[PDB]
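Undergrad: The structure follows.
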Amino acid sequence: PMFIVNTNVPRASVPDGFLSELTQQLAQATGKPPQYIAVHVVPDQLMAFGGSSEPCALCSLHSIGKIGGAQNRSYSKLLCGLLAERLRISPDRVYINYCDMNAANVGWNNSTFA
Amino acid sequence: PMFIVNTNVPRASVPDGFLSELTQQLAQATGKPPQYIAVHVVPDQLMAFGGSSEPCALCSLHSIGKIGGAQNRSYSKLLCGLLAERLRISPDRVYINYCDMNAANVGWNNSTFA
Amino acid sequence: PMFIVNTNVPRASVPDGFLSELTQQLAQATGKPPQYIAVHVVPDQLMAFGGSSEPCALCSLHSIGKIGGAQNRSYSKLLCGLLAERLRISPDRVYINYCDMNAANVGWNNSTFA
């Protein structure tokens, strides 16, 4: 799985250990080993949500499976919870795009996961 | 809707008010309330279009609905027109990926839109 | 086609000529003319892969067609090879999301490719 968060919160406001925490919580949430979890945090971005430049986040989770109605509600409670607690971003200023990838459409290690 | 523009135009060339203009015009074009519009502009990027590093933009618009052939043509005229007028990027050096999201696949406010 | 690479490798480790090399090799691999290939490299990123922060890359290739199981394996060999040779990233620390776009869902030059 690949989780990306783009935010206007400054780099200094991202706690040490945030990438590790995302890695662990997403391994637990998706049930995939941590070795397959990739995380990417992009602070200091020029962005707005609803016209406002208060703190916000635009995110995506790409996963081969483990994407669906109930799972995505649970992921959203988890991830909004982490962004609120660690980055002080209100959950209603977060979008997360969930993307269920086909294994043949994910490249890794000179081939695909098919 | 979530609109992202990545460009090699320098930050100083992005005019004040641009994120607001994008928000307002995307709300009108998609019909969505402006409170649901998120916008994100990433200048100073290392990119090329057609092998050339003249000004260009690589963009995406994700939306729950309001994506389709005729709608997307209209969005492209709007968004290319704004990028030409405000960032001086030629329309034929812009790509925009349009992505129709299922409501169950968009997290927001601790849940999803389903 | 649009190819994006996000990486924690520093900007000074991206060699001169890399965006051109990506443009040329992707033109040859997808069979589309280089005038239509866009490329984007984003260095110095805050990211982890598998819980650690040795060099890694999170990438995407969006293309109107020319996406499929065998094609994508060949693209992955090519692109992991380039990232290893030029940015010293291990192929087992690269993820590439392949996305087959409908022509009507790609904006360009004030309209779409439909």
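Note that chain C is numbered according to Swiss-Prot, with residues 2-115 shown in order.
Per the header: X-ray crystallography, 1.6 Å.
Cβ coordinates are placed from backbone N, Cα and C, and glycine is handled just like the others.
Pasting the feature list from Swiss-Prot:
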ACT_SITE  C:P2  active site, proton acceptor
BINDING   C:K33, C:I65, C:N98  substrate binding site
MUTAGEN   C:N111 to C  Causes formation of interchain disulfide bonds with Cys-81 from another subunit
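Describe the structural surroundings of these features, if you would.
TA: The Cβ of C:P2 (active site, proton acceptor) has 25 other Cβ atoms within 10 Å, all protein chains considered.
Look at C:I65 (substrate binding site): DSSP puts it in coil.
Annotation for C:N111 (mutagenesis position): no same-chain Cβ neighbours under 8 Å separated by at least 6 residues are found.
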Undergrad: Grab the substrate binding residues from the record (C:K33, C:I65, C:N98) and give me their largest CA-CA distance in Å.
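TA: Roughly 19 Å, rounded to the nearest whole number.
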Undergrad: Just name the recorded positions among C:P2, C:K33, C:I65, C:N98, C:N111 whose Cβ comes within less than 8 Å of a chain A Cβ; none is a fine answer.
TA: C:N98
